[PDB]
Number of protein chains: 2
Amino acid sequence: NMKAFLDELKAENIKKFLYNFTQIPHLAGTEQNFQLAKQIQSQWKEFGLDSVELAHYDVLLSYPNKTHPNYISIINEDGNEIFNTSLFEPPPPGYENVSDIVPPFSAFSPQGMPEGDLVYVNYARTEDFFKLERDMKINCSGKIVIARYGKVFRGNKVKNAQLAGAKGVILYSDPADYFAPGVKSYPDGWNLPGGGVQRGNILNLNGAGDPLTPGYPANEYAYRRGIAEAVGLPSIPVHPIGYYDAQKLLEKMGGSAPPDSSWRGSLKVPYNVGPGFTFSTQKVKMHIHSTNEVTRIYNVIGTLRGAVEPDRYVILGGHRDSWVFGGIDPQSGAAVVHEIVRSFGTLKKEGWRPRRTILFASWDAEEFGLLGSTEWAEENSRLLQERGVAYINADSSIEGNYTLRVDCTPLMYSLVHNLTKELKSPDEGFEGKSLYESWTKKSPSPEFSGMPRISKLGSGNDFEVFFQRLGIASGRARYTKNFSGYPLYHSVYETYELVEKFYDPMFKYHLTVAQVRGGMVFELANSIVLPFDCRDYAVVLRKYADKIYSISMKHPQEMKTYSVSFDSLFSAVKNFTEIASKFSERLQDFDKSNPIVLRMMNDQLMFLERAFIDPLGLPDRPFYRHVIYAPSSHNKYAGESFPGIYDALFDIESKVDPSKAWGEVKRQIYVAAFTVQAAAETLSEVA
Amino acid sequence: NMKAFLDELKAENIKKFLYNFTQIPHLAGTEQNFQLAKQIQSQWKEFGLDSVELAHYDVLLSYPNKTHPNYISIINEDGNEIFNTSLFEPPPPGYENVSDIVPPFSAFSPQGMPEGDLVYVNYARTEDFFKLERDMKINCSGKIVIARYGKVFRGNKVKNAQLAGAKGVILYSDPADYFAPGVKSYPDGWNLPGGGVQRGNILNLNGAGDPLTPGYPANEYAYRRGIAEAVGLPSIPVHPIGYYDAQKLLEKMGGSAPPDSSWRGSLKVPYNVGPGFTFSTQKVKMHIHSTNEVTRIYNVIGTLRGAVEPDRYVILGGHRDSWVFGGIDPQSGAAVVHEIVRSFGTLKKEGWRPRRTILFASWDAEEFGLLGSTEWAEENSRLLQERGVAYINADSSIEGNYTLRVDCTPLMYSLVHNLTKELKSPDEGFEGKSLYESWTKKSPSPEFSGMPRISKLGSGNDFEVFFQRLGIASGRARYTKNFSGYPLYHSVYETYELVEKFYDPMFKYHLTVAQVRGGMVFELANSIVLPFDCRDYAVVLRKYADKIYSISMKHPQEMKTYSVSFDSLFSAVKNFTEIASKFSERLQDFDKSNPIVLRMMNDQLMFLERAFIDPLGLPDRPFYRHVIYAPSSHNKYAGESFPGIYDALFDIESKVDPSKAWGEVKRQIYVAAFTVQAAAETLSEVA
Ligand SMILES: *[C@@H]1O[C@H](CO)[C@@H](O[C@@H]2O[C@H](CO)[C@@H](O[C@@H]3O[C@H](CO)[C@@H](O)[C@H](O[C@H]4O[C@H](CO)[C@@H](O)[C@H](O)[C@@H]4O)[C@@H]3O)[C@H](O)[C@H]2NC(C)=O)[C@H](O)[C@H]1NC(C)=O
Ligand SMILES: *[C@@H]1O[C@H](CO)[C@@H](O[C@@H]2O[C@H](CO)[C@@H](O[C@@H]3O[C@H](CO)[C@@H](O)[C@H](O[C@H]4O[C@H](CO)[C@@H](O)[C@H](O)[C@@H]4O)[C@@H]3O)[C@H](O)[C@H]2NC(C)=O)[C@H](O)[C@H]1NC(C)=O
Ligand SMILES: *[C@@H]1O[C@H](CO)[C@@H](O[C@@H]2O[C@H](CO)[C@@H](O)[C@H](O)[C@H]2NC(C)=O)[C@H](O)[C@H]1NC(C)=O
Ligand SMILES: *[C@@H]1O[C@H](CO)[C@@H](O[C@@H]2O[C@H](CO)[C@@H](O)[C@H](O)[C@H]2NC(C)=O)[C@H](O)[C@H]1NC(C)=O
Ligand SMILES: *[C@@H]1O[C@H](CO)[C@@H](O[C@@H]2O[C@H](CO)[C@@H](O)[C@H](O)[C@H]2NC(C)=O)[C@H](O)[C@H]1NC(C)=O
Ligand SMILES: *[C@@H]1O[C@H](CO)[C@@H](O[C@@H]2O[C@H](CO)[C@@H](O)[C@H](O)[C@H]2NC(C)=O)[C@H](O)[C@H]1NC(C)=O
Ligand SMILES: *[C@@H]1O[C@H](CO)[C@@H](O[C@@H]2O[C@H](CO)[C@@H](O)[C@H](O)[C@H]2NC(C)=O)[C@H](O)[C@H]1NC(C)=O
Ligand SMILES: *[C@@H]1O[C@H](CO)[C@@H](O[C@@H]2O[C@H](CO)[C@@H](O)[C@H](O)[C@H]2NC(C)=O)[C@H](O)[C@H]1NC(C)=O
Ligand SMILES: *[C@@H]1O[C@H](CO)[C@@H](O)[C@H](O)[C@H]1NC(C)=O
Ligand SMILES: *[C@@H]1O[C@H](CO)[C@@H](O)[C@H](O)[C@H]1NC(C)=O
Ligand SMILES: *[C@@H]1O[C@H](CO)[C@@H](O)[C@H](O)[C@H]1NC(C)=O
Ligand SMILES: *[C@@H]1O[C@H](CO)[C@@H](O)[C@H](O)[C@H]1NC(C)=O
Ligand SMILES: *[C@@H]1O[C@H](CO)[C@@H](O)[C@H](O)[C@H]1NC(C)=O
Ligand SMILES: *[C@@H]1O[C@H](CO)[C@@H](O)[C@H](O)[C@H]1NC(C)=O
Ligand SMILES: N[C@@H](Cn1oc(=O)[nH]c1=O)C(=O)O
Ligand SMILES: N[C@@H](Cn1oc(=O)[nH]c1=O)C(=O)O
Ligand SMILES: [Ca+2]
Ligand SMILES: [Ca+2]
Ligand SMILES: [Cl-]
Ligand SMILES: [Cl-]
Ligand SMILES: [Zn+2]
Ligand SMILES: [Zn+2]
Ligand SMILES: [Zn+2]
Ligand SMILES: [Zn+2]
């Protein structure tokens, strides 16, 4: 029973694991990581799992040339290099030791050394570029863009700048976004020092996994494409800096005023758009010499076999590779997984077994484009779609200590509300009250009324293949701060210390997340009828149908000129509601003793998410096939609904051929409509 | 029990039905057909099915302009029209009546009226064009091609000629292929008169269904493409003639000798390739004025619910629409379906029910590109792939009276051998012996030894969506003559009389096919463990791996220059064999009393075919996704194995960039390999 499962999870053990997991750096593709993989394997065996496998792949990674450093210079009249950027972050107290920490870099930047005139662009979000080029009419072509971390996935900014003719991109972290007021820098607080630099990859893989083998696993015989047709390589070099060097590049900034205060961080400078320097005169030069190279990577997979339905897969997965020590990202998740596995292996040993099979993966190479988990899905896709019940993700557990944060598919809302109601909040001041209670109090849904917010699912972490390509019901949970991240995210300062001292001394937030996570696994893996409520879907679907409808009405002139009708979507959506009522009625009324009828319904429940998948995929993104959600085309971290239609509606006034554009909005609508209906009828009586 | 099912099927009833089904013409989209649909619906209800539905679609059909006739003229110096082609076939005795029989035409021809010089091209198969243009070096560009029915799907010839710059195509049926020696023309024998003309469609839909809605159902709201982007429309006009008119166009034929006797039918003429006439002087002119138009069509669907596993679908389907009366194609199949349904509805009434749900479809619009069945699959694709156990096809039952003819997926070979062994042959001279016996004797497998031939599955009839796009195990059976067809195929002479008098007076061949067909349904629908032998697949897979390997060796120079290795395929194939052994072992050993374990294995069996599907599809043909079989790119009627690799190997010497070509052969190999392995591991233990 569940009560048992939970009681067995101990905070102390988590501390133990997190400490063990973050003494040395753990970069994808390095021996340190191969060795940790070898370790997780044994202790998982030891904790009593039936089988623990390594699965390895040979994929494209990316590194800095050790003997020939990346950096930014400023250059005078005859390229005297006046100023240079750091070559590494000042290491935290007690890691001179730190034998080799990769220097900052943007993974997969093309090689290059371009020169030209900074133009500042803010976040390099779509609208900034709109603001720049439609109003200011400042022109990015030929220039070097410097932009600031925060807001949207860094791969989006580099794609944007590229679109806008740029020839280089420099990212920096502005205290504006990474400096909580009144807290002190590491080692003494948790604010990011002006020395540190957010590492991270900049690919736009859009779901393909290893860029050389879209569609198939990158195993021994896998045919690989030319780096020249690689999926999602930028063609302009990119590099990141802390706010000290930043300041030094920002401070001489020419051309216009920031078109407004929304464009200005807390660096003491003009934040001038540009281009040029005021030093007229002086110019910027990047030095990028990283190389890309096929490298081998290692996933850890441990089966805990089902006793009743060994052919139903519940999957708990998180990544193992870090940019540096990774005290928060990923090892605070990893630690939690570990205590979870051990706790299961414990009941198992007491002679207990789950109704369904549970799978535990330590993923590899997350930081380089969700490569580790993806190739595995590509290899096992058939077994996953005919058997995958649900996937729970397990990256960082805390990124803040203020409240819970959950994203998931509507089919888990009910289970998540029930489960959080059966758990103690560990918030200062809700000792005594439930986790549903604190969470609801602190974080209340827009969608109303007495309801904790739960978010959509975009991409940006390892659940993406499983929900967006395959249609397996997915979800995640972690503790958050009151997209930009936390200040010391993906930097040398993410250390075990960072957690013990400042985030969760008690380890009570870890162990809450360890309960939401293992608790969801547990329910999903063991409960006689699947925890899904097909009705919640019927709810959000009608909200979403409204949202998209409102958007279109921004243009009723056209809507009339072209007979743009949402009746089909609403019609489809109504039918869904109706069928799910009837369905759940039936779900109430049927002797749980009849196993065949049971299995038949859980199949209806299980394959329901699968019903929102189009084999053709969304336009231009073949590996994004959920019709209801995909990653935002403007920010991959953010999920969007009816992406097919939103994307067609987006920025539509700017299109030359309005009849063709509006035609495609219609096509998109008619695909949504049919897919909602088609899904619905999976819930209808089977004969 | 099965014995009962069979005994209940009566030849007399079949005659009854076939007679009823062929008194008037039954063209897709006409009221006669809507009415027959209305009929099948009631009698199916009456015969005792639980539900019988109409499902309707609005798809692109194609007709001749009634007030403005299609035809071929010859034209002198100042376009005097000297000779014209028939405008209809002389109707058989007793159908002046015949109120309106569509005139011959090729469906979906573009409109046009071009002039130029016949060039004769034989069958318009790929090699003929090779022969013409690589040897003869006779150049088809600018010309009008006349070619002869037979050998390959008529859509292939029109595509070929188009490729070869042609500006028109005339098909004819040459007594060479449609005149069995020593038999007399209809009404007196079954040879095709020189008046009659094979009707038929010429689209290259390559799996898409209704050309306006590839991917989605053509329901009420479905967005439709411009006829200008329609899927698989030819852009040169086509038209068919009997051998009388043929002769008149063939007789003046200029340029070269037929490059050999393989190129010559039994018309008394030179069979001169051309181009030009000898009449120098005179020229050919086509007159095509057909129109394409969205029209509504009607499928009939009848459920017979399962008692144990109502969520497993066994499907028996055949088409209902005819080009004229359709005494053979389709109504000899349809009649058989009818007697089959009635027979089931009979046991049902006696209070019996199948273990699984059986589905019975009368399909619409087969003759126009497999449209009827396809749109239905597109609409229900989700329900079909998570539930479709198998599909048996039911077009024409006899096309000859000499032996059985079966095509199917390897997973049905065993069931088909067992079942035919339990049935009486109805061959003159095997009274006393089994149907396995006569069939084996008359038609012995190349693949050896004491084994009836069974063929691959291409396309060319309604099973195509179900096997080639969806991966549902498919099969078919009918009586055959000792691709070209039978002489009176798709002509006015296909009548009830044609069958009673010449093919099967007794109705004993019908009723054998009615037994193979209903018998397979019965087993598949009712047997406790699915009739599939995953081992037979392990057999043919290794044969196929050999075939393709032999092909490549035609080029060992290259094979060496590029390290072209099949090890991966063989490796994959070996693994398959091994896993299926082990699998079937397990299948022997497991208490059939445990329902959950039962269901789990039948799922492994059921989804196994599904495992050979690639969501990305084969190159250029997105709706052909079986990696093991697709339709031949040179003849859609013919199935080919490892189509992905064969097609890359095909005609490879002619390619400019041999490194790119050979690279793609490799890619193709590595996809086969992985897919065979991936399938295999579905058969592995589930945890
Ligand atoms: C939501 O669920 C409901 C089922 O409860 C479903 O209802 C269906 O609506 C369809 C779509 O319009 C109805 O369509 C009609 O079918 C009849 C035959 O029964 C036809 O005669 C109609 O066609 C005539 O009129 C057309 C429309 O104006 C003309 O274009 C045409 O030329 C004809 O003259 C029409 O096709 C259908 O009957 C029902 N089925 C029912 C009511 O049970 C609805 O479609 C579902 N929504 C979605 C988005 O899938
Ligand atoms: C058919 O089924 C069998 C399983 O019975 C399956 O066997 C596998 O073969 C793979 C493919 O080659 C083996 O691959 C090796 O794995 C080890 C680790 O265990 C590696 O060290 C090897 O890599 C080294 O050598 C490579 C190859 O020459 C070098 O490129 C590389 O740099 C390394 O130094 C290699 O990757 C694997 O061990 C087995 N699994 C087994 C034997 O259980 C076979 O692949 C299946 N066939 C197909 C087509 O899928
Ligand atoms: C982290 O924890 C693990 C597990 O206890 C330690 O691994 C063991 O330590 C020693 C090596 O000094 C060996 O005797 C055991 O083989 C190790 N077990 C393994 C490899 O699973 C690991 O060394 C600890 N590492 C750190 C960095 O604290
Ligand atoms: C920034 O670093 C650069 C690169 O090393 C320095 O310029 C180099 O100085 C070496 C040693 O004198 C020269 O011989 C190389 O020509 C230089 N490289 C280039 C491309 O200029 C430079 O000293 C630095 N500028 C500052 C502010 O220290
Ligand atoms: C969450 O809890 C609610 C109430 O516990 C569950 O819905 C109830 O389940 C019982 C047991 O079947 C039903 O008979 C009641 O009708 C339900 N109450 C309501 C308001 O529906 C729901 O099952 C739970 N969600 C889960 C566990 O997935
Ligand atoms: C073929 O068979 C059917 C079924 O017996 C005949 O349909 C019945 O005939 C008369 C109409 O004259 C009606 O009283 C019944 O309603 C019909 N039943 C139906 C429509 O299912 C049908 O007329 C026969 N047609 C031919 C061409 O022989
Ligand atoms: C072939 O049929 C054509 C088409 O009708 C005949 O030519 C037509 O004759 C009518 C009646 O005299 C003319 O006024 C039209 O100009 C003709 N149409 C064309 C395009 O020529 C012609 O008589 C026929 N040839 C033969 C052998 O009977
Ligand atoms: C076709 O018949 C053969 C023999 O009837 C079947 O294989 C036998 O099935 C029995 C019953 O399980 C097994 O114990 C024997 O080992 C089998 N004999 C052989 C040679 O395998 C096979 O099941 C049948 N194929 C079907 C019905 O799908
Ligand atoms: C690293 O630097 C050297 C020369 O400074 C370069 O030639 C070498 O190939 C580099 N290694 C790579 C590209 O991995
Ligand atoms: C931007 O500037 C460059 C001039 O170097 C030019 O080539 C490009 O067409 C310009 N376009 C815009 C967006 O004004
Ligand atoms: C954890 O403790 C307190 C409670 O609000 C908070 O102020 C502190 O900043 C928290 N940890 C972090 C690093 O946010
Ligand atoms: C049939 O023939 C006439 C004129 O001869 C043509 O204008 C009419 O539109 C045609 N009907 C069609 C194209 O369906
Ligand atoms: C075939 O003939 C025509 C001349 O009308 C020409 O335009 C085309 O290039 C020729 N090509 C071949 C295949 O010889
Ligand atoms: C049916 O009967 C005999 C047996 O061989 C055959 O010669 C005749 O041609 C058959 N039917 C047809 C039309 O082939
Ligand atoms: N979570 C990582 C990895 N990352 O997430 C993606 O979706 N792509 C990608 O590289 C990051 O945000 O840096
Ligand atoms: N069976 C018919 C229909 N036909 O089969 C296809 O595969 N396409 C198509 O139009 C024929 O052969 O004429
Ligand atoms: Ca891959
Ligand atoms: Ca369609
Ligand atoms: Cl997560
Ligand atoms: Cl058939
Ligand atoms: Zn992470
Ligand atoms: Zn990360
Ligand atoms: Zn047919
Ligand atoms: Zn036909």
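Per Swiss-Prot, chain B residues shown: 57-334, 337-540, 546-750, in order.
If you check the header, you will see the structure was determined by X-ray crystallography, 3.0 Å.
Cβ atoms are placed via backbone N, Cα and C, with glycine included.
Annotation source Swiss-Prot lists active site, nucleophile at B:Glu424. Feature annotation from Swiss-Prot assigns substrate binding site to B:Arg210, B:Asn257, B:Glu424, B:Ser517, B:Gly518, B:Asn519, B:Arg534, B:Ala535, B:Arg536, B:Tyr552, B:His553, B:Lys699, B:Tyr700. What Swiss-Prot lists as Zn(2+) 1 binding site is B:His377, B:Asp387, B:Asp453. What Swiss-Prot lists as Zn(2+) 2 binding site is B:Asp387, B:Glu425, B:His553. Swiss-Prot lists B:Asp387 to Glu or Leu among its mutagenesis entries, and the accompanying note reads: Complete loss of activity. Here Swiss-Prot describes B:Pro388 to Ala as a published mutagenesis experiment; the accompanying note says: No effect on enzyme activity. Under its mutagenesis annotations, Swiss-Prot gives B:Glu424 to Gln the following note: Reduces enzyme activity. Among the mutagenesis experiments that Swiss-Prot reports, B:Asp453 to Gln is described with the note: Reduces enzyme activity. Under its mutagenesis annotations, Swiss-Prot gives B:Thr640 to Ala the following note: Abolishes enzyme activity.
Comparing the binding-site residues B:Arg210, B:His377, B:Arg534, B:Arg536, B:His553 by how many other C-beta atoms lie within 10 angstroms of each C-beta, the top residue is B:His377.
Following the DSSP three-state reduction, the secondary structure of B:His553 (substrate binding site) is coil. Highest Cβ count within 10 Å among the recorded positions B:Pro388, B:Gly518: B:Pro388. The secondary structure of B:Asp453 (mutagenesis position), as reduced to three states from DSSP, is coil rather than helix or strand. When the recorded positions B:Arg210, B:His377, B:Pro388 are screened for a C-alpha within 10 angstroms of the C-alpha of B:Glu424 (mutagenesis position), the residues that qualify, in sequence order, are B:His377, B:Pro388.
Cβ proximity to the Zn(2+) 2 site centre (mean Cβ of B:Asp387, B:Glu425, B:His553, cutoff 8 Å) flags the following additional same-chain residues: B:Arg255, B:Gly256, B:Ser380, B:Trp381, B:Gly384, B:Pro388, B:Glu424, B:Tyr552, B:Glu557. Inclusion criterion for the binding-site residues B:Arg210, B:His377, B:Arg536, B:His553, B:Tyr700: a C-alpha placed within 10 angstroms of the C-alpha of B:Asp387 (mutagenesis position); this criterion is met by B:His377, B:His553.
Distance across the unmodelled 2-residue segment, from the CA of B:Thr334 to the CA of B:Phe337, is 6 Å in the deposited entry. Counting only residues at least six positions away in the same chain, the Cβ atoms of B:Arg598, B:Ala601, B:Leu604, B:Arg605 sit under 8 Å from the Cβ of B:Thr640 (mutagenesis position).
Secondary structure from DSSP puts B:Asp387 (mutagenesis position) in coil. Between the CA atoms of B:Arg536 (substrate binding site) and B:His377 (Zn(2+) 1 binding site) there is a gap of 15 Å, rounded to the nearest whole number.
The Cβ of B:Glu425 (Zn(2+) 2 binding site) lies under 8 Å from the Cβ of B:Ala84, B:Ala163, B:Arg255, B:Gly256, B:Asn257, B:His377, B:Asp379, B:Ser380, B:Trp381, B:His553, each of these being in the same chain and 6 or more residues away along the sequence. According to DSSP, B:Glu425 (Zn(2+) 2 binding site) sits in a coil region rather than a helix or strand. The DSSP secondary structure for B:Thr640 (mutagenesis position) is helix. Note: the CA-CA distance between B:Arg534 (substrate binding site) and B:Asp453 (mutagenesis position) rounds to 9 Å. Apart from B:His377, B:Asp387, B:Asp453, the residues listed for Zn(2+) 1, the same chain places the Cβ atoms of B:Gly376, B:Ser380, B:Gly384, B:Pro388, B:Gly391, B:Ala392, B:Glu424, B:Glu425, B:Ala452, B:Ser454, B:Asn519, B:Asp520 within 8 Å of the centroid of those Cβ atoms.
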